[PDB]
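Notes follow once the structure below has been shown.
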Amino acid sequence: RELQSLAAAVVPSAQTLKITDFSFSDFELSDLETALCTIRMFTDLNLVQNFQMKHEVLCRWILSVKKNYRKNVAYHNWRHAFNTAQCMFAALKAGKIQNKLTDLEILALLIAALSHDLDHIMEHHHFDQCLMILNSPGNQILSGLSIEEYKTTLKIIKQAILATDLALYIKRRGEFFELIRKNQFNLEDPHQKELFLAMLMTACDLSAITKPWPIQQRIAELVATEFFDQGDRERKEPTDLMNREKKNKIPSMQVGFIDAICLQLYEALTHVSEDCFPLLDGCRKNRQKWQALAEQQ
Ligand SMILES: CCCOc1ccc(S(=O)(=O)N2CCN(C)CC2)cc1-c1nc(CC)c(Br)c(=O)[nH]1
């Protein structure tokens, strides 16, 4: 049984699991290993002790989230959610963002990262499934929160999940970039705090684009596989982007995606914390590789 095995396992250290690395890859990990990494994330962010999470309940919640991801989705599945969460962890620790945030905000971000694609690119994200699982018998990892803490946390979770809509990122990013440019960025400002949390969610969600080349190349295959599947479904129920016949367009699309969407974000995030530079560096390196491919075409 998955639950018995998970609950009984020793949770290795964050160092052993490499989850502090921006360059982290999940390719060689089993599902069990991704669950243990996830436990280590909650544990090393001081969320387990601080909020009186029962070990068995945390284990069951992780398994419930994992099993509620559809298996026939090539990219937006448990592994992407898990990677989003790992990137959050790395940003908080290696990126030194943890000291900028409260415990409830960290709790909410980690849960949102893990849960944000449950109701699965300008796709809409929903938090209904996330909440249902959190309220499920035996899965109530927030039961240890006071009423006031609980209300605060749910609000942040909802906003964080919604933030992963790229349409909302595009709508709100100009204000973020300008606050930064005009040296007006101030996390003590509740509006700006909320804005920053949304941008951090996007940064983590898009983080495959920053990985070492062999890793980005493979994730890009999954993304293309999902796009083409959706094209096929739209036919039975298609642009070039979602057309398996226009695959030689992928390098050029990836350069476009980096230039239009990703680069400014990791530039802005680096301005907020220099220790997040490796995300920016990785994204720059991947553009150069995709461009070289777009020209050999
Ligand atoms: C790899 C297969 C191609 O993948 C893409 C193709 C096109 C675009 S686009 O719509 O931004 N495109 C270029 C910019 N443009 C001006 C509009 C047209 C995005 C991606 C892309 N999305 C994600 C987020 C799911 C990840 Br992750 C990723 O790696 N790739």
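Swiss-Prot numbering applies to chain A: residues 538-657, 680-796, 801-860, in that order.
Going by what the header records, the deposited coordinates were determined by X-ray crystallography, 1.9 Å.
Cβ coordinates come from backbone N, Cα and C, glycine included.
The active site, proton donor annotation in Swiss-Prot covers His613. In sequence order, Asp654, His657, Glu785 make up the list of same-chain residues 6 or more apart from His613 (active site, proton donor) whose Cβ falls under 8 Å from its Cβ.
DSSP assigns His653 (Zn(2+) binding site) to coil in the three-state reduction, placing it in neither a helix nor a strand. Neighbour list (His653 (Zn(2+) binding site), Cβ cut-off 8 Å, at least 6 residues apart, same chain): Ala618, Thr621, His684, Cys689, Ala719, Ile720, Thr723, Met760, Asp764. Summarising the annotation, Swiss-Prot assigns Zn(2+) binding site to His617, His653, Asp654, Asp764.
For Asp654, the entry in Swiss-Prot reads Mg(2+) binding site. Taking all protein chains in view, 25 other C-beta atoms sit within 10 angstroms of the C-beta of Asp654 (Zn(2+) binding site).
Look at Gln817 (3',5'-cyclic GMP binding site): DSSP puts it in a helix. The annotation 3',5'-cyclic GMP binding site is assigned in Swiss-Prot to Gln817 on the grounds of experimental evidence.
Around the Cβ of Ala767 (mutagenesis position), the same chain contributes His617, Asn620, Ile774, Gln775, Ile778, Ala779, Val782, each under 8 angstroms and 6 or more positions distant in sequence. Annotation of the mutagenesis experiment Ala767 to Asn in Swiss-Prot: Changes substrate selectivity from cGMP-specific to dual cAMP and cGMP binding and hydrolysis; when associated with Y-775 and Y-853.
In the three-state DSSP scheme, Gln775 (mutagenesis position) falls into the helix class. Listed in Swiss-Prot is the mutagenesis experiment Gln775 to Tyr, annotated as follows: Changes substrate selectivity from cGMP-specific to dual cAMP and cGMP binding and hydrolysis; when associated with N-767 and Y-853.
Under its mutagenesis entries, Swiss-Prot includes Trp853 to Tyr with the note: Changes substrate selectivity from cGMP-specific to dual cAMP and cGMP binding and hydrolysis; when associated with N-767 and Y-775. Summarising the environment of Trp853 (mutagenesis position), the number of other Cβ atoms within 10 Å of its Cβ, over all protein chains shown, is 24.
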Notebook entry, point to check: With 4 residues not built between them, what is the whole-number Cα-Cα distance in Å for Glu796 and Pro801?
Noted result: 11
Notebook entry, point to check: Which state, by DSSP, holds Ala767 (mutagenesis position): helix, strand or coil?
Noted result: helix
Notebook entry, point to check: Where the criterion is a Cβ under 6 Å from an atom of ligand 1, which of the recorded positions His617, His653, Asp654, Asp764, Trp853 meet it?
Noted result: none
Margin query: Neighbours of the Zn(2+) site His617, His653, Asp654, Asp764: Cβ within 8 Å of the Cβ centroid, same chain, sequence order.
Written below: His613, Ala618, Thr621, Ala650, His657, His684, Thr723
Note to self: Rank the recorded positions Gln775, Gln817 by how many other Cβ atoms lie within 10 Å of each Cβ and give me the one with the fewest.
What the structure shows: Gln775
